[PDB]
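After the structure tokens below, expect a handful of questions from me.
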Amino acid sequence: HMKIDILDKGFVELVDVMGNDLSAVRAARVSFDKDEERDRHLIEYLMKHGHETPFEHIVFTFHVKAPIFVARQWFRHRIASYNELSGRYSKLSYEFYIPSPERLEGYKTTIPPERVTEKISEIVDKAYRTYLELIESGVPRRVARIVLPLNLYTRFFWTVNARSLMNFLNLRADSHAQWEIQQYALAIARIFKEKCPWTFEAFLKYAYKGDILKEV
Amino acid sequence: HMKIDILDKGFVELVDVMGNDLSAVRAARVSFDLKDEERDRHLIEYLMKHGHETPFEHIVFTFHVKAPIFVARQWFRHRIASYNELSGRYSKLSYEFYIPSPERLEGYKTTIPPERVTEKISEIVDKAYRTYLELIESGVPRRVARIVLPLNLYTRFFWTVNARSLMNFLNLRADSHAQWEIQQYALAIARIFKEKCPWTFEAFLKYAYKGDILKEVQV
Amino acid sequence: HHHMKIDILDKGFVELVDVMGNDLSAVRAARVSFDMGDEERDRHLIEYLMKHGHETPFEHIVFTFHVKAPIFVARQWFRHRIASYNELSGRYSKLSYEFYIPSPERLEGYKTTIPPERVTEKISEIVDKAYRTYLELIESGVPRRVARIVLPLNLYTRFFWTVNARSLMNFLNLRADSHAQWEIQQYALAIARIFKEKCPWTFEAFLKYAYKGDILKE
Amino acid sequence: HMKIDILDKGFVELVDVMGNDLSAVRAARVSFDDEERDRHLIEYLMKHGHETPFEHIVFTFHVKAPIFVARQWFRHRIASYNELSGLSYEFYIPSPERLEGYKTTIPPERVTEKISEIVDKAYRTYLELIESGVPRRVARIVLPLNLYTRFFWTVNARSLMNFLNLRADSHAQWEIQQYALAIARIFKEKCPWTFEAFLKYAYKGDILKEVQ
Ligand SMILES: Cc1cc2nc3c(=O)[nH]c(=O)nc-3n(C[C@H](O)[C@H](O)[C@H](O)COP(=O)(O)OP(=O)(O)OC[C@H]3O[C@@H](n4cnc5c(N)ncnc54)[C@H](O)[C@@H]3O)c2cc1C
Ligand SMILES: Cc1cc2nc3c(=O)[nH]c(=O)nc-3n(C[C@H](O)[C@H](O)[C@H](O)COP(=O)(O)OP(=O)(O)OC[C@H]3O[C@@H](n4cnc5c(N)ncnc54)[C@H](O)[C@@H]3O)c2cc1C
Ligand SMILES: Cc1cc2nc3c(=O)[nH]c(=O)nc-3n(C[C@H](O)[C@H](O)[C@H](O)COP(=O)(O)OP(=O)(O)OC[C@H]3O[C@@H](n4cnc5c(N)ncnc54)[C@H](O)[C@@H]3O)c2cc1C
């Protein structure tokens, strides 16, 4: 019931979550068996001192639709669990990330922004037409797809604990990461903030090393 | 809800769980939806049969475990998991020790009665603890004084572990090669696992589990 | 001195950069000792560890590889999380643009409605068009990080991969198999070849007791 | 093998090392191919948080340490461990000077003696139980936490630096601090440039900045 559209056809969707701020408090105290302000104080204490292991007992599963070039950076985060859509279990669709002209406003190019978009669209169509021609002629899908561009969309499930999510955000929710992964990072951050507000607030306050979460 | 007493003062308690069997099915398909039970059960078996283990990483457990240090050290060898042990600058410590029952000790041919061995362990534990307390009342900080305490001191921890890594744990620990004490804990972890993810556990036993005991000892 | 290089596909390769240890590193680890090789007894322990799934000692043998592979290969490769990766960026060295074009013979096998040579040619033409589009966008002032999204998945990349023998055996179980894509198998055959050269007892034990694929036995 | 003695019977010893500072440089450039240029890149990587190249430097240590120390140590998950299975029996007895600092009600030499006495009683009880036919992995449970153990530890430089951030610090117990200083000494000998860069840019502990 929480879904954020990203880019032209992408999204981040929350699938499941185990626990909440109090799950890191329980883990830190090692107690299954109310005081809101002392609980927050502890969450703040854990964050400013680098006792990050309690945040490992807060887990999220997201469903992400993202271009391959985004997914390749994302998948470098080893301390998480990934499953990528494979034709073997469910149907594949072929969709592509076409940047908006606004996205290239910033840079001062020889060719109008809209012409850049159009050239990217053109390649997508030619590459996808060639892929289909190869399929129809008997080249297996696994071989034919190597002509498709890096802006082809993929989907995956990503299960990650809050600790690893904070590291993800430190590296990706930053103005040095490419813009496409920043947008996904912002969405990940919003969901995390909704489910674990005290942890998120303590994170921004003490640990967060980036910039874009302190603006937008 | 779920708590199982283990040994003389130990337990395994379920704190939380994310997902169920269908969490693995949804991860393998990569969709968050048109349920079909026979279809979804076949898929679980399929995955386990052909070693496609990764979808099982999207089921996650947190357990609260009370166990002796010698058990905890064997346990903490499982690195693909999250641990938090009671310290406690955060909460209060108490001092209880595991004393094997005479029944635990019969089967061994010893030169003295099993109960005598119980008595001797109890006595040395009592002396060690008394010395500890003695050192504390003298001004010796706890972190120093505690090094005289024996390996059968109970500790507590939270353990967050996904179902794949939990299956690896059970392969190693729910098995007659493991020490009897950690076997007991692994049987309790297996019962909770089965209760929460019955189809995966059944598929695990049928296709993947390399230990002996779970296919003999119910639950 | 450790150095080996095996050429893979048209332009790819797998190059051995360094190795820590040898078969006896696993024996030393298992015994917590400095034994140096009693050969009967050390080999028997290697088989023993391998047979019974006691693989932790094999973690103390470590390889660093330099791999040049198409992006579609590197993506499946990088799914192996218990390992260390560093991929070529332009911040520290020269970026090159080369692409994997399969051969006719690779495309025989399948009963295609056009000759395999024409399939190869069609792939070359669309790759060429994408690349020229990439270069035209760069010349127009488009940042490389944006322009590059039109490049296809057969673009070669390079990376360093550091990985322990245990995780490498798991890599070979999954990738050295007649179900993996052919290009994947080729790379897994080169990794295997080096592993065998450097840890022959571990490798032979792996084949006998633990190896789950089919192509390494061939 | 570089071997440093720690505590009364402990040690850290280097078993093997893969690479050196240049391994991180090669990893960063992704190339199997000028000393100050290379030192500059090391500092750059560390300064800008590009730590992954330091994962391609690997060490194997042989450590003899008390169990209370080994438990803290084994908490570091991004490493490979093999512990001695089956054995010898030695115990760490804190020196008097270790126990000076706090006002105690008895002299620190007495406290040391009290530790030693209870250690001997416990070990004596362990030996009687084995003598009686009690299996060793049951009998051993009466032995105290200051029993020494031995393990091999294979760890990369990046994870080594996280371990030093946490253990080579005034907040860790004095004993693991001693082992961390020794691990640091060896790391610095084998990777002087990575280690200097680490202190100057990434290291969040205190003691390594003033304990040479
Ligand atoms: C300024 C900068 C420039 C970069 N340039 C490049 C480049 O050119 N090429 C390139 O490939 N990458 C580069 N990177 C790294 C790139 O960002 C990776 O995609 C990403 O950093 C992987 O992040 P991680 O290892 O922190 O996360 P994860 O893989 O999730 O690991 C999480 C944390 O666990 C620890 N960890 C996990 N596994 C290990 C392990 N095996 N050994 C030691 N510690 C471990 C680390 O401490 C890490 O902080 C660069 C990073 C930065 C910050
Ligand atoms: C002064 C001090 C006081 C302490 N007090 C306590 C206490 O009260 N209770 C207690 O249990 N422990 C305590 N510890 C131990 C501490 O909590 C850590 O378990 C230990 O220091 C290992 O740290 P690590 O998790 O960074 O190292 P590793 O386990 O090697 O991990 C290294 C890096 O990998 C990443 N990583 C690895 N695995 C995961 C994962 N599963 N999820 C997310 N990220 C991961 C992290 O980013 C981390 O930086 C204490 C330690 C110190 C030094
Ligand atoms: C009967 C028995 C006897 C034992 N005897 C000894 C002994 O004498 N000495 C001793 O030290 N220990 C001993 N152990 C502990 C044992 O060696 C393992 O450390 C423990 O069982 C954890 O198993 P694991 O590494 O598979 O689990 P985890 O550590 O959770 O790992 C799960 C899986 O993830 C992967 N993985 C995680 N980290 C790495 C890594 N760095 N490299 C490669 N793969 C990785 C592996 O594929 C592994 O199977 C014993 C255990 C048992 C059950």
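One-based numbering along the chain as shown.
This deposition comes from X-ray crystallography, 2.0 Å.
Each Cβ is built from the backbone N, Cα and C atoms, and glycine gets one as well.
Sharing the features that Swiss-Prot gives for it:
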- D:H50 to A (Swiss-Prot position 53): Shows 1.39% of wild-type activity (MUTAGEN)
- D:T52, D:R75, D:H76, D:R77, D:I78, D:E83, D:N156, D:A157, D:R158, D:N162: FAD binding site (BINDING)
- D:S85 to A or C (Swiss-Prot position 88): Still catalytically active although shows a large decrease in activity (MUTAGEN)
- D:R167 to K (Swiss-Prot position 174): Loss of catalytic activity (MUTAGEN)
- D:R167 to A (Swiss-Prot position 174): Still catalytically active although only shows 0.0008% of wild-type activity. Binds dUMP 7300-fold weaker than wild-type (MUTAGEN)
- D:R167: active site, involved in ionization of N3 of dUMP, leading to its activation (ACT_SITE)
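Describe the structural surroundings of these features, if you would.
For D:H50 (mutagenesis position), the count of additional Cβ atoms within 10 Å of its Cβ stands at 17 [all protein chains shown].
D:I78 (FAD binding site) falls within neither a helix nor a strand when secondary structure is assigned with DSSP, and so counts as coil.
Around the Cβ of D:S85 (mutagenesis position), a 10 Å sphere holds 9 further Cβ atoms from the protein chains shown.
In the three-state DSSP scheme, D:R167 (mutagenesis position) is classed as helix. Taking the Cβ of D:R167 (mutagenesis position) as reference, residues of its chain lying under 8 Å away and at least six apart in sequence are, in sequence order, D:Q72, D:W73, D:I176, D:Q177, D:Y179, D:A180.
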Give me the non-local Cβ neighbours of D:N156 (FAD binding site): same chain, 6+ apart in sequence, Cβ-Cβ under 8 Å, ordered along the sequence.
D:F54, D:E55, D:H56, D:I57, D:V58, D:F59, D:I78
Looking only at C-alpha atoms, tell me how far D:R158 (FAD binding site) is from D:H50 (mutagenesis position), rounded to the nearest Å.
10
Considering all pairs of residues in D:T52, D:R75, D:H76, D:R77, D:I78, D:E83, D:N156, D:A157, D:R158, D:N162, annotated in the record as contacting FAD, what is the maximal C-alpha distance expressed in whole angstrom?
28
Does DSSP give D:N156 (FAD binding site) helix, strand or coil?
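DSSP call for D:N156 (FAD binding site): strand.
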Just to be sure I understand the contacts, which recorded positions have a Cβ under 6 angstroms from any atom of ligand 1? Candidates are D:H50, D:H76, D:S85, D:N156, D:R167.
D:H50, D:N156
If I take the C-alpha of D:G86 and the C-alpha of D:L87, which enclose 4 unmodelled residues, how far apart are they in Å?
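Flanking Cα atoms: 6 Å.
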At a CB cut-off of under 8 A, do any of the recorded positions D:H50, D:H76, D:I78, D:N156, D:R167 come close to chain C? List them or say none.
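Contact set vs C: D:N156.
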Suppose we screen the recorded positions D:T52, D:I78, D:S85 by Cβ distance to ligand 3 with a cut-off under 6 Å; which survive, in sequence order?
D:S85
Would you count the other C-beta atoms found within 10 angstroms of the C-beta of D:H76 (FAD binding site) for me?
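D:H76 (FAD binding site) is surrounded by 17 other Cβ atoms within 10 Å.
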